[PDB]
Each structure stands twice: as structure tokens, then as C-alpha cells.
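Notes follow the structure.
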Amino acid sequence: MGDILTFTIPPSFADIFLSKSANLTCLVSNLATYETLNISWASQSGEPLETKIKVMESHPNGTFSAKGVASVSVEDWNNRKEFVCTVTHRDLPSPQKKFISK
């Protein structure tokens, strides 16, 4: 508590097989201020990724965290690419960035 935690979750081989699209998932928890929260996904090159997020506020149902789902090409995951998620809670002076790779 009182310290913002950011973790990234990779899509499973099975999951990618079902949808035939790889998805980037970010989990942000332990928010010192459970007011509102946003999730941001971008390519390593600093290029914003198509991300779909429902509710600009963190979800207190089942979990107390927010998740951002970005749709990437299976090719990227297959080519060992890496993506960057940045969490902007405004609570911290420096947004936390996370690297994700299969």
C-alpha cells in the first residue's frame, strides 16, 4: 500500500492461438490514491499502440487494479519484439514504464 505497482502480463500461446492476435496486458495495483487511473501502451520506438480500455477509472470489482489491452501482431511476438507500457497515475513524479516480451 502507498506505493504504485506496475506489472505486465504476456498473452499465452493458447490465448494467441484462439484470437490469432497478440494482446498486451498491464496490471497496475497498490495505488496510493484509488481515484482514477489510465493505462498506456507503446512500441519500444515510442510509437503509441492501439489500446482499448473500459473506464478511465480503476476497477474495484474482483480486483482493485486497472488493465490496458493493446492489440499487436503475432508476428511481433513471434519475432521476439518488445513493447513498452507506461502508467500515468499523476500520483508519481515519474511515470513507470515496463518492457514486455515473449
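Going from the start of the chain as shown, residues are counted 1 onward.
According to its header, the structure was obtained by solution NMR.
For all residues, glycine too, the Cβ spot is worked out from N, Cα and C.
The DSSP secondary structure for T6 (variant position) is strand. Quoted from Swiss-Prot, the note on natural variant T6 to N (Swiss-Prot position 225) is: In TEPC183 and MOPC 104E.
What Swiss-Prot notes for the natural variant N38 to T (Swiss-Prot position 257) is this: In MOPC 104E. DSSP classifies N38 (variant position) as strand under the three-state reduction. Sequence-distant neighbours of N38 (variant position): residues of the same chain at least 6 apart with a C-beta under 8 Å from its C-beta are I53, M56, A66, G68, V87, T88, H89.
The note that Swiss-Prot attaches to the natural variant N38 to S (Swiss-Prot position 257) is: In TEPC183.
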